[PDB]
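I have placed the structure first, in the form of structure tokens, so that the comments after it can refer back to it.
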Amino acid sequence: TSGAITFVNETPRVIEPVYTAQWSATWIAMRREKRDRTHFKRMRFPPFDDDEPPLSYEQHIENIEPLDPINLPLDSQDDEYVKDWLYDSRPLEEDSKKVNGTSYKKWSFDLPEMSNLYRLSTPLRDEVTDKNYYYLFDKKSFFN
Amino acid sequence: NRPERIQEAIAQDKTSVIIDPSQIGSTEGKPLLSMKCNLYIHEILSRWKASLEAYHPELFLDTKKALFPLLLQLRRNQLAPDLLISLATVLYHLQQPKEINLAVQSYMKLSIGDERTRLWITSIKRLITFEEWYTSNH
Amino acid sequence: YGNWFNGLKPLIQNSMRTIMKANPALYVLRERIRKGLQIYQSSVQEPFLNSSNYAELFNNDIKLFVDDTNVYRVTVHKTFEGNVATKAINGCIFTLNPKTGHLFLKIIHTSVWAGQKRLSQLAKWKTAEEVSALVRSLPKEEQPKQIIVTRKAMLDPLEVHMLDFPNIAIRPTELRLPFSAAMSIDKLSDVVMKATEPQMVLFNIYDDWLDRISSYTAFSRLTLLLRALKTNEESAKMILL
Amino acid sequence: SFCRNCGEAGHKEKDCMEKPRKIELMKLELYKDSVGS
Ligand SMILES: [Zn+2]
């Protein structure tokens, strides 16, 4: 209450197959954008001058409507089980049968959802199902 | 057909070099100034040929080469207005006996205010100095 | 890099070529880098001109004198606040062939200064730019083998502008020759005074004396007259006229 | 071999960029000299 310090008092809990699907969509979108964008203009660092104070959020920033984020365009048919919710800040956090509650600690999906998340996750998912792949390239062989 | 055209060209070339101030000052004088300057430079170079061994013979050949594009550009009326008018007034001064000093001063207007341009301009200075040498000797 | 319209790109090409060759601040940078690196360039230094060797001026090597003293000139008045101050007036470069008496007199007009700072530097650099352009206007046989500068402050700016011409030596002199007194010659003074824009005027300063005396004698006569004009202008004119 | 996700050759499924789915010279010379500059 003296204003000395502000802590962010929350934990970013995520559903791991959803988080993998979100980052895979982000990955595909960024790849497509690097391909398509003729000239990618990078930022300059530090973004603000050494002699300029940090901006007042309420005066300069709060009134501006944000720009569109990186969202890959999902199919209305072939992504139908995830299209409504994949890009929420806490996906399914209000769906009482998919998630335990707004404390966001346990999740339970159906087969159509898990299939859609697996299909979206193709860049960032593992695909080595064969356990013999890691012969002499695993934890204990590295130990030896 | 081309040698016959050369014959009628040389037939025109023998008929004079004396420049007129009003024609220097006129836009419609473009063909007359170009042809007259060409003929006068040919007369200078001819008198150098007549006096070749007396005055820098090794440089006359390179001077003829360097003055080739100016004479072609004159022959086709392709000189820009400033170059033609400054050259015409240079040669006008050069035709009088006392005005040799002003011809080289007007050459400074011509030359000071590409590589081929620079070559033929410095060759005009070479012509001026040959004229000075001859007239002082004669 | 950027948006070119017609005629701009050749101009900026020529501009950047000359600026990179001969801008004075980039020269200061190069000389400091050379000093910090302690690198020196070998050359054959031509000797000085003096009263023991100046007879060599009149042999068949073509030569030119250069004097910058009258390039920057002023006149003086007193201001309303009681202070004293200058105003610029028209000037010149004196460039003389001592064998023939041909004078090339480039007039430096007051419009050249554009109210800029540190004009006494800019004068020396402008002098070298006009001298090197004058040399470039002459054909190869008529370009000199040596150029003699009356004031040593010209040697660095002129050498920089003359790097295009590897065969040409630039020489200093021990003789404090009186060529600044050229602006005491009445006709040259009038010619510089009346000018409304930059131009170069050409003369022979030996006035056909070469028909009856040698170039050595003509140079002696010219230097004697100019020495007197520098010494006491009124008395010297009052002898001549 | 081709990418079964989009039909294009070379790249694999995992490396796809599409989303997953279920004589005047002579005239002037003859005053002076031979042809040839
Ligand atoms: Zn593909």
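Following Swiss-Prot, chain C residues are numbered 1787-2027, in order.
Looking at the header, which is where the method is noted, we find electron microscopy, 2.8 Å.
In case you wondered, yes, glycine gets a Cβ from its N, Cα and C as well.
Per Swiss-Prot, the features are as follows:
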MUTAGEN   C:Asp1853 to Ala  Alters protein folding. Severely impaired growth. Strongly reduced growth at 35 degrees Celsius; when associated with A-1854
MUTAGEN   C:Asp1853 to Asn  Reduced growth at 30 degrees Celsius. Strongly reduced growth at 16 degrees Celsius
MUTAGEN   C:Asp1854 to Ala  Reduced growth at 30 degrees Celsius. Strongly reduced growth at 16 degrees Celsius. Strongly reduced growth at 35 degrees Celsius; when associated with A-1853
MUTAGEN   C:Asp1854 to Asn  Reduced growth at 30 degrees Celsius. Strongly reduced growth at 16 degrees Celsius
MUTAGEN   C:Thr1855 to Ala  Reduced growth at 30 degrees Celsius. Strongly reduced growth at 16 degrees Celsius
MUTAGEN   C:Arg1937 to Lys  Severely impaired growth. Reduced growth at 30 degrees Celsius. Strongly reduced growth at 16 degrees Celsius
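Shown here: features listed in Swiss-Prot, placed on the structure.
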residue: C:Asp1853; record: mutagenesis position; Cβ neighbours (10 Å): 23
residue: C:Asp1854; record: mutagenesis position; Cβ neighbours (10 Å): 27
residue: C:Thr1855; record: mutagenesis position; Cβ neighbours (10 Å): 20
residue: C:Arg1937; record: mutagenesis position; Cβ neighbours (10 Å): 17
Euclidean distance between Cα atoms of C:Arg1937 (mutagenesis position) and C:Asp1854 (mutagenesis position), Å: 7
Rounded distance in angstrom between the Cα atoms of C:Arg1937 (mutagenesis position) and C:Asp1853 (mutagenesis position): 7
C:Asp1853 (mutagenesis position) - helix vs strand vs coil (DSSP): strand
